[PDB]
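Beneath this line is the structure, given in C-alpha cells, with notes to follow.
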Amino acid sequence: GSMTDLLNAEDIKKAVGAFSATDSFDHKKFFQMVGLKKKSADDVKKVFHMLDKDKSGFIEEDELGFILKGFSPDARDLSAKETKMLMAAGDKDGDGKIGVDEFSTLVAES
Ligand SMILES: [Ca+2]
Ligand SMILES: [Ca+2]
C-alpha cells in the first residue's frame with residue numbers, strides 16, 4: 001500500500017529534495033533518482049495505480065500535481081505550470097490524461 005514497499009526511502013528522500021524549489025521539476029531526473037528504472041514493468045504499473053486517486057485508469061491533471069506526494073506525503077504540490085508541462089510530455093493521444101501505457105513510456109524514456 002506504500003511507496004516504501006516498492007522503493008527505497010532514502011532514494012525517495014533525495015529525489016524529492018532535489019525538486020524542493022518551485023518550477024524545478026524534471027520527471028526524468030526524478031524517476032532515475034527514485035529508482036523506477038531499476039524496477040519491473042509491473043512495479044511501475046503499481047506506481048501508476050497509486051497515483052490514480054479516483055481509479056479511473058488515468059492520471060488526470062488534478063492528480064498529476066500530487067505525484068511527489070505519492071512518493072512522499074510531506075512533499076509539495078507541483079505548480080500548474082509544472083503539471084501542465086508534465087501532462088504535455090506524458091499525454092500522447094491528446095485525451096488530456098495519462099494511462100498506464102503512457103506512464104510506462106514516461107519512466108522508460110527517463
Ligand atoms: Ca484518475
Ligand atoms: Ca493520454
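Note that the numbers count up from 1, one per residue, in the order the chain is shown.
Determination method: X-ray crystallography, 2.7 Å.
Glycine residues also receive a Cβ, built from the backbone N, Cα and C atoms like all the rest.
Summarising the annotation, Swiss-Prot assigns domain 'EF-hand 1' to 39-74. Sequence-remote contacts of a segment are chain residues at least 6 beyond its ends whose Cβ falls under 8 Å from one of its Cβ atoms, and for the domain 'EF-hand 1' (39-74) they are 3, 6-7, 12-13, 15-16, 19, 25, 80, 82-84, 86-87, 90, 95-100, 103-104, 107.
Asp52 to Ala appears in Swiss-Prot as a mutagenesis experiment; the accompanying note says: Inactivation. Within its own chain, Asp52 (mutagenesis position) has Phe58, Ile59, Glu63 as residues 6 or more apart in sequence whose C-beta sits under 8 angstroms from its own.
The annotation Ca(2+) 1 binding site is assigned in Swiss-Prot to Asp52, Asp54, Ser56, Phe58, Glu60, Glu63. Of all the Cβ atoms in the protein chains shown, 10 others lie within 10 Å of the Cβ of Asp54 (Ca(2+) 1 binding site).
Within 10 Å of the Cβ of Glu63 (mutagenesis position) there are 18 other Cβ atoms, across all protein chains. What Swiss-Prot notes for the published mutagenesis of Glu63 to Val is this: Inactivation.
The domain 'EF-hand 2' annotation in Swiss-Prot covers 78-110.
For the published mutagenesis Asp91 to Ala, Swiss-Prot gives the following note: Inactivation. DSSP classifies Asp91 (mutagenesis position) as coil under the three-state reduction.
What Swiss-Prot records for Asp91, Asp93, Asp95, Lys97, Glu102 is Ca(2+) 2 binding site, and it gives experimental evidence as the kind of evidence. Around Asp93 (Ca(2+) 2 binding site), the same-chain residues six or more apart in sequence whose CB sits under 8 Å from its CB are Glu102, listed in sequence order.
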Close binding-site residues near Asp91 (mutagenesis position), where close means Cα within 10 Å, chosen from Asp54, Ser56, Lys97: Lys97
Neighbours of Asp91, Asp93, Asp95, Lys97, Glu102 excl. site residues, C-beta within 8 Å of centre, Ca(2+) 2: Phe58, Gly90, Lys92, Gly94, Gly96, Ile98, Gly99
Sparsest-packed among the recorded positions, when each Cβ's other Cβ atoms within 10 Å are tallied, from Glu60, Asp91, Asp95, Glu102: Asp95
Residues flanking the Ca(2+) 1 site, with Cβ no more than 8 Å from the Cβ centroid of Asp52, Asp54, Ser56, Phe58, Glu60, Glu63 and excluding those residues themselves: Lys53, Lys55, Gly57, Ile59, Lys97
